[PDB]
Amino acid sequence: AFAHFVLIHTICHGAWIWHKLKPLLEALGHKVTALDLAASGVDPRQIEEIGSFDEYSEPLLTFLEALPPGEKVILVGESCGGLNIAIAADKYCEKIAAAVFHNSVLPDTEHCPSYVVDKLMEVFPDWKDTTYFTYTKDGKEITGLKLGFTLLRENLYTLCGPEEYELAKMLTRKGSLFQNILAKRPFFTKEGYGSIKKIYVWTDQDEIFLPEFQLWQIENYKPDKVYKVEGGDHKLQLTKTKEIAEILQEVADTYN
């Protein structure tokens, strides 16, 4: 079967992280959309204009609104992209055949939207040379960050080529987790987000979303299907592109 995959990058990244996976899925016959979220990739906004993870998710919500009645997509979110999936699922669950988490945060419905992020910060507290700043938007102080190049090299792109790590140094932008905004956000709902099929893909070789955090998430909110990719690193769409396309082909053949 063929499906329409919507690939969703993590904070401080853009559609460009999917440049190896998108031609591979298209060579299997799939339709692929790789979005830039607000103030990400070559999106024209700067992060200081964005006041919440929901506003940050606007390109994804706008894309889903533009789907004609009856067209379903498989969302694929990497790293912080699972939060954009949860936001989208509470507005457009009928348009989502399934959601695939790729070394991703897995929000739940029982605890507040910041829960798995708060736990990530406990498991991975030192972000090395990452720099931080604050700005004010809609009466709230938001902490922005720019991922440090040593953190990028050692923990996110550990086994990626120098030309792939070069793209990350050239293209990663200032972003935000909007952690304090998520903490006061209404909980993700059981009827929207809670209802979609959730496939959790991970590697135990991930150097930032460590095995303790990812296994903690799988136990906290049981996925419908779990795929563990052997080897690779946090950016499995670069180090294990072929294995991620094989898994996504299987999801396309299982959920519609």
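Shown for chain A, in order and in Swiss-Prot numbering: 2-257.
According to its header, this structure was worked out by X-ray crystallography, 1.8 Å.
Using the three backbone atoms N, Cα and C, a Cβ is placed for every residue, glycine included.
There are 25 other CB atoms within 10 A of the CB of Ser80 (mutagenesis position), with all protein chains counted. What Swiss-Prot records for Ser80 (among others) is active site, proton donor/acceptor, and it gives a curator's inference as the kind of evidence.
Look at Swiss-Prot and you will find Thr11, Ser80 tagged as acetone binding site.
What Swiss-Prot records for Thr11, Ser80, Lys236 is 2-hydroxy-2-methylpropanenitrile binding site.
Residues or ranges marked as domain 'AB hydrolase-1' by Swiss-Prot on the basis of sequence analysis: 5-241.
Listed in Swiss-Prot is the mutagenesis experiment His10 to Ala, annotated as follows: Almost no change in catalytic activity in crude extracts, but the purified mutant protein is inactive. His10 (mutagenesis position) falls outside any helix or strand according to DSSP and counts as coil.
For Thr11 to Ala, Swiss-Prot lists a mutagenesis experiment annotated as follows: Loss of catalytic activity. Annotation for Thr11 (mutagenesis position): same-chain Cβ neighbours under 8 Å, separated by at least 6 residues, are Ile18, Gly78, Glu79, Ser80, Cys81, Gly82.
Quoted from Swiss-Prot for the published mutagenesis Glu79 to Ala: Greatly reduced catalytic activity. For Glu79 (mutagenesis position), other Cβ atoms within 10 Å of its Cβ number 26.
For the recorded site, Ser80 (mutagenesis position), the DSSP three-state label reads coil. Here Swiss-Prot describes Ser80 to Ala as a published mutagenesis experiment; the accompanying note says: Loss of catalytic activity.
According to Swiss-Prot, the mutagenesis experiment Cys81 to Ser carries the following note: Greatly reduced catalytic activity.
Experimental mutagenesis is annotated in Swiss-Prot for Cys81 to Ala, with the remark: Reduced catalytic activity.
DSSP assigns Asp207 (mutagenesis position) to coil, not to a helix or a strand. Experimental mutagenesis is annotated in Swiss-Prot for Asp207 to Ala, with the remark: No expression due to instability.
Cβ neighbours of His235 (mutagenesis position) (same chain, under 8 Å, six or more residues apart in sequence): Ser80, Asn104, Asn156, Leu157, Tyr158, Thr159, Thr204, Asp207, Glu208, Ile209, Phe210. In the three-state DSSP classification, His235 (mutagenesis position) falls within coil. Among the sequence features in Swiss-Prot, the mutagenesis site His235 to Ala is noted as follows: Loss of catalytic activity.
The annotation that Swiss-Prot gives for the mutagenesis experiment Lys236 to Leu or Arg reads: Loss of catalytic activity associated to substrate reorientation. Remark: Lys236 (mutagenesis position) has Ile18, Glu79, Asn104, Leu157, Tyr158, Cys161, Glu165 as non-local neighbours, by Cβ distance under 8 Å and separation of at least 6 in sequence.
Listed in chain order, the extra residues whose Cβ falls within 8 Å of the Cβ center of the 2-hydroxy-2-methylpropanenitrile site residues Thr11, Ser80, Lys236 are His10, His14, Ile18, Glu79, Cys81, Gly82, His103, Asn104, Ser105, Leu157, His235.
Its own atom aside, the Cβ of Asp207 (mutagenesis position) has 22 Cβ atoms within 10 angstroms in the protein chains shown. For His10 (mutagenesis position), the same-chain residues that are 6 or more apart in sequence and have a Cβ closer than 8 Å to its Cβ are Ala16, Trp17, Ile18, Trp19, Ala35, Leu36, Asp37, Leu38, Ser41, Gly42, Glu79, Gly82. Counting every protein chain shown, 25 other Cβ atoms lie within 10 Å of the Cβ of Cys81 (mutagenesis position). Residues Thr11, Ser80, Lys236 are the ones the record ties to 2-hydroxy-2-methylpropanenitrile, and the longest Cα gap between any two of them is 10 Å.
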